[PDB]
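Everything below concerns the one structure shown next.
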Amino acid sequence: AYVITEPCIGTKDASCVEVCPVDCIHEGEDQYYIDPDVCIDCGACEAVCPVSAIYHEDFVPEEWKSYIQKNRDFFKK
Ligand code: SF4
Ligand code: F3S
């Protein structure tokens, strides 16, 4: 699953949203978040996002594995 990181915070829009086949980009506090478990591991938003602020959950640094859990939590239970 492809997930937000730090750099989109405050940047807030650009934007990714509309490109996603399964539209699973949803707003949070400031920036958007993504449902990674709905997201089908695709490369569309990755390419469009400035400097790919959208990073894959694995690649996402441990520091920001927190945010990835957050993006989950947002649409989890
Ligand atoms: S990686 Fe694709 S499926 Fe996933 S959030 Fe991005 S555009 Fe949507
Ligand atoms: S900057 Fe943020 S709005 Fe989307 S295009 Fe990147 S995740």
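The residue numbers of chain A are those assigned by Swiss-Prot, with the residues present covering 2-78 sequentially.
Recorded method is solution NMR.
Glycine residues also receive a Cβ, built from the backbone N, Cα and C atoms like all the rest.
Neighbour count (other Cβ atoms within 10 Å of the Cβ, all protein chains): 21 for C50 ([3Fe-4S] cluster binding site). The feature [3Fe-4S] cluster binding site is assigned by Swiss-Prot to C9, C17, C50.
According to Swiss-Prot, the [4Fe-4S] cluster binding site annotation covers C21, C40, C43, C46. For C21 ([4Fe-4S] cluster binding site), the same-chain residues that are 6 or more apart in sequence and have a Cβ closer than 8 Å to its Cβ are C40, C43, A45, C46. In the three-state DSSP scheme, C21 ([4Fe-4S] cluster binding site) falls into the coil class.
Residues or ranges marked as domain '4Fe-4S ferredoxin-type 1' in Swiss-Prot (evidence: sequence analysis): 2-29. The helix, strand and coil residue counts that DSSP assigns across the domain '4Fe-4S ferredoxin-type 1' (2-29) are 6 helix, 5 strand, 17 coil.
Helix first, then strand, then coil: DSSP counts for the domain '4Fe-4S ferredoxin-type 2' (31-60) stand at 8 helix, 5 strand, 17 coil. Per Swiss-Prot, the feature domain '4Fe-4S ferredoxin-type 2' maps to 31-60; the stated evidence is sequence analysis.
Swiss-Prot documents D14 to C as a published mutagenesis change and attaches the note Transformation from a 7S to 8S ferredoxin. Neighbour count (other Cβ atoms within 10 Å of the Cβ, all protein chains): 10 for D14 (mutagenesis position).
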- Close in space but at least six residues away in sequence, with Cβ under 8 Å from that of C9 ([3Fe-4S] cluster binding site), the same-chain residues are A15, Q32, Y33, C50, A54, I55
- Query: So what's near the domain '4Fe-4S ferredoxin-type 2' (31-60) in sequence-distant terms, Cβ-Cβ under 8 Å and 6+ beyond its ends?
  - Reply: 2-13, 15-18, 20-23, 25, 66, 69, 71-73, 75-77
